[PDB]
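Participant: Structure incoming, see below.
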Amino acid sequence: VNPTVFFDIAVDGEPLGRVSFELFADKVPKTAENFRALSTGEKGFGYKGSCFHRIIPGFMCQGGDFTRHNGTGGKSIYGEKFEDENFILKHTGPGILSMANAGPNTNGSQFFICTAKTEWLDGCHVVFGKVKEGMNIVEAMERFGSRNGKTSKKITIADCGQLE
């Protein structure tokens, strides 16, 4: 089966609740493996204790910068950066999990959770999963964001792992 991973989300260290994701290993196995390993922390680094640095209500929650905590950072399990695997999967609606980047072939650890259909990103950002449970937790998170993306409180991944 495709893997399932979870984040436990906290607001300034208070439990908010659990989000679980399906990873589309069947269509983007390299990109799915990256996010799975960073979620388990089996390699000794990954998402745990990292923040959603950029949240824009009605757009997306951006996270996964566990090096520099501000959108300049993050690293893949394959080195700093890796290639765009394909653009088969599209930004079809709320719950879509897609890679943030800084142009072609600059995939790291940074990702976003769509709270809308973001079709203008189709072909620019590799889609690799979707929210399975806790879309209400993502909707709560999205209320701590602003038009520029600054969060009014610290939104953290207190825990994460694989359920598969």
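Heads up, chain A uses Swiss-Prot numbers, so what you see runs 2-165.
How was it done? The header gives X-ray crystallography, 1.9 Å.
Just so you know, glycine gets a Cβ as well, placed from its N, Cα and C.
For the mutagenesis experiment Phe60 to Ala, the note given by Swiss-Prot reads: Loss of ability to stimulate MAPK/ERK phosphorylation. A mutagenesis experiment is reported in Swiss-Prot for this position, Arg69 to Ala, and the note states: No effect on peptidyl-prolyl cis-trans isomerase activity. Reduced interaction with BSG/CD147 and ability to induce leukocyte chemotaxis. Experimental mutagenesis is annotated in Swiss-Prot for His70 to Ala, with the remark: No effect on peptidyl-prolyl cis-trans isomerase activity. Reduced interaction with BSG/CD147 and ability to induce leukocyte chemotaxis. Here Swiss-Prot describes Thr107 to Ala as a published mutagenesis experiment; the accompanying note says: No effect on peptidyl-prolyl cis-trans isomerase activity. Reduced interaction with BSG/CD147 and ability to induce leukocyte chemotaxis. The annotation that Swiss-Prot gives for the mutagenesis experiment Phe113 to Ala reads: Reduced ability to stimulate MAPK/ERK phosphorylation. In Swiss-Prot, a published mutagenesis experiment is listed as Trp121 to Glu, annotated Loss of peptidyl-prolyl cis-trans isomerase activity. Record note (Swiss-Prot) on the mutagenesis of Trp121 to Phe: 75-fold decrease of sensitivity to CsA. Quoted from Swiss-Prot, the note attached to the mutagenesis of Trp121 to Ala states: 200-fold decrease of sensitivity to CsA. Reduced ability to stimulate MAPK/ERK phosphorylation. Here Swiss-Prot describes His126 to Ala as a published mutagenesis experiment; the accompanying note says: Loss of peptidyl-prolyl cis-trans isomerase activity and interaction with HCV NS5A. Loss of ability to stimulate MAPK/ERK phosphorylation.
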Participant: Using DSSP reduced to three states, classify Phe113 (mutagenesis position) as helix, strand or coil.
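Facilitator: DSSP call for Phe113 (mutagenesis position): strand.
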Participant: Can you tell me how many other Cβ atoms are located within 10 Å of the Cβ belonging to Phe113 (mutagenesis position)?
Facilitator: 24
Participant: Pop the Cα-Cα gap between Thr107 (mutagenesis position) and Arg69 (mutagenesis position) into the table, whole Å please.
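Facilitator: About 16 Å separate the Cα atoms of these two residues.
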Participant: Rounded to the nearest Å, what's the C-alpha distance separating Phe113 (mutagenesis position) and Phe60 (mutagenesis position)? Just drop the number here, would you?
Facilitator: 10
Participant: Looking at the mutagenesis positions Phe60, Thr107, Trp121, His126, which has the shortest Cα distance to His70 (mutagenesis position)?
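Facilitator: Nearest listed residue in space: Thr107.
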Participant: Hey, what's the Cβ neighbour count for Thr107 (mutagenesis position) at 10 Å?
Facilitator: 15
Participant: Tell me which of the mutagenesis positions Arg69, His70 sits in the most Cβ-dense spot, judged by other Cβ atoms within 10 Å.
Facilitator: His70
Participant: Which Cβ among the mutagenesis positions (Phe60, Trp121, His126) has the fewest C-beta neighbours inside 10 Å?
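Facilitator: Comparing Cβ neighbour counts within 10 Å for the mutagenesis positions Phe60, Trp121, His126 gives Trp121.
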Participant: In whole Å, how far does the CA atom of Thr107 (mutagenesis position) lie from that of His126 (mutagenesis position)?
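Facilitator: About 10 Å separate the Cα atoms of these two residues.
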